[PDB]
Every structure is written in structure tokens, then in C-alpha cells.
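Structure first, commentary second.
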There are 2 protein chains.
Amino acid sequence: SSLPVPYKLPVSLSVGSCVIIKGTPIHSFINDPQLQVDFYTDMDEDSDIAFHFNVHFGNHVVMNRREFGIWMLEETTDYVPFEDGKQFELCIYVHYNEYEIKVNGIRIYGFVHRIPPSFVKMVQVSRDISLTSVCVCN
Amino acid sequence: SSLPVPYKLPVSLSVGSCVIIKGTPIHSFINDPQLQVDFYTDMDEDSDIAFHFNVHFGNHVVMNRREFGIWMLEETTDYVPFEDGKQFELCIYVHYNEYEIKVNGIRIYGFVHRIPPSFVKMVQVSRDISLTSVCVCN
């Protein structure tokens, strides 16, 4: 892996930013690998999370947020267009009202902001992947 | 322009980071346009500058740094492989001992760190360009 995992990246996010994550699952899909992305409001892992994203490859995605230290109401989708054993490109685009999640160019979900995305100061990419690159673009 | 100019981007830089700047000069080369990139240590424009970069299109590049508010010894190169009127790609790659400057895939200079690049908290892109995109990658 080009970058260590858990990869904790300090970020500054604004409307129009894109977080592009490129990596490869480290286990085949029959082994139920996961990929987790957390939009943290501080480098401390107990800080609030504006957007939590856990892909269960070949299964579903679970999304949530943590406010005043409390996990809020979980959201899910079954649209998991990741391919077994291949590199993926995961793009999280910050619109004025939501994070748009695109997997390999395919939009799968729009997670609405309950706090402004400019409150995000760290993005952590974790779990069962090898990372080739992470870019924050505007 | 997709992004306003002067564009002041909060950043976090580490060894292995790449700053990729894509834009177009807003004047023809006979009009002596410039492109300036400042690696600032804080959002305040009077803060120290780890790496200052001013392209005089069709002419030369001037580089310097500002320490304790004082401009240090200026460095220059004549290698300015920008094309008149075209979009450029300016990549600044942070190695352990230097910033590598690549213009349109062409390495033109290596500006050695006199403070650690992790001290850079803001990158400002300014002067005679229209910006299509700025990405910070690892």
C-alpha cells in the first residue's frame, strides 16, 4: 500500500471539494471485506463525525453521523458497484446540501449535511483496503 | 475561472504530497503575464513563506522564501516550458529535502526546504491566470 491504513488525512473541505480515494480490497468478496471512510471534525478519533461511510463489499453500505458523541439514525443502500479484487475509485463530492458518493464513476448515494462540511478537519480511510492514492480537489 | 483568484487554499502538507495546479494564463505572452504560488505557513498573508514561486511566462521563474518576515536569497531559472495561451499543469511535489516543480510533466527545478514542509498551512495561487482546478494528493 502506498499509504498506511488507517490513513488519517488532515483536510479542509468546502462546497465544491472532491475527495478521491483509490485503492484495492485486501480480501476477496467471499471474505466479507469492508472499507470505512470517516469525515471527522478533529484529528481525535472521539470527535464528532459529519459523515461515516462503511462499505460491506458485495453487500451494502452503511452511513451515519456522530453528533455530541452519539451515533444518529443510520442510513443504508444496497448499491455497491465495487468489483471483486479490482482497484476502485471512490469519490465524495461536497455539494451545498449533501455529500455525493460515486463509486467507479457511478453515483450511489447523497448523504445530506446535518453540520456544514467546512467543519470536517480530518478524513480517515480505514479497514480492508490497500490505498494507492487520496486527493482533495477543488 | 472555476476558482477565484487570489485562491487561498488551506492545506496540510507532508513528504509525499503533490500540489497540482491547472489553469490558463489570462494574457498572451507578449503582455508579460505572471503566475505566483506561495506556500504560506498561516492563512495570514504576512506569515512566513516556505516557498515562493513567480513564473514570468516566456521569460523566467523567480523563487524565494520569507523567514521571520524577511525575504531570503532569491533563486531563479530560465526554464519556463509554458505554452502561450494554453492550459498548463503545474505540479509541486514535496520530497524529503525539496519541492520538485514540474511544468506540464517537465521538471524545471528543485527548491530545497529551509523549514519542514509540514509547516505549510495555506497555498495561495495568484496573478494572471484562470484556475480550472487545484488538487492536493498523497
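For chain B, we keep the numbers from Swiss-Prot: what you see runs 2-139, in order.
Using the three backbone atoms N, Cα and C, a Cβ is placed for every residue, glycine included.
B:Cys136 to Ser appears in Swiss-Prot as a mutagenesis experiment; the accompanying note says: Loss of homodimerization; when associated with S-138. When secondary structure is read from DSSP and collapsed to three states, B:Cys136 (mutagenesis position) falls in the strand class.
Cβ-based neighbour count (10 Å, all protein chains) for B:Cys138 (mutagenesis position) stands at 17. Mutagenesis annotation in Swiss-Prot: B:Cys138 to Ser, described as Loss of homodimerization; when associated with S-136; the structure shown retains the original residue.
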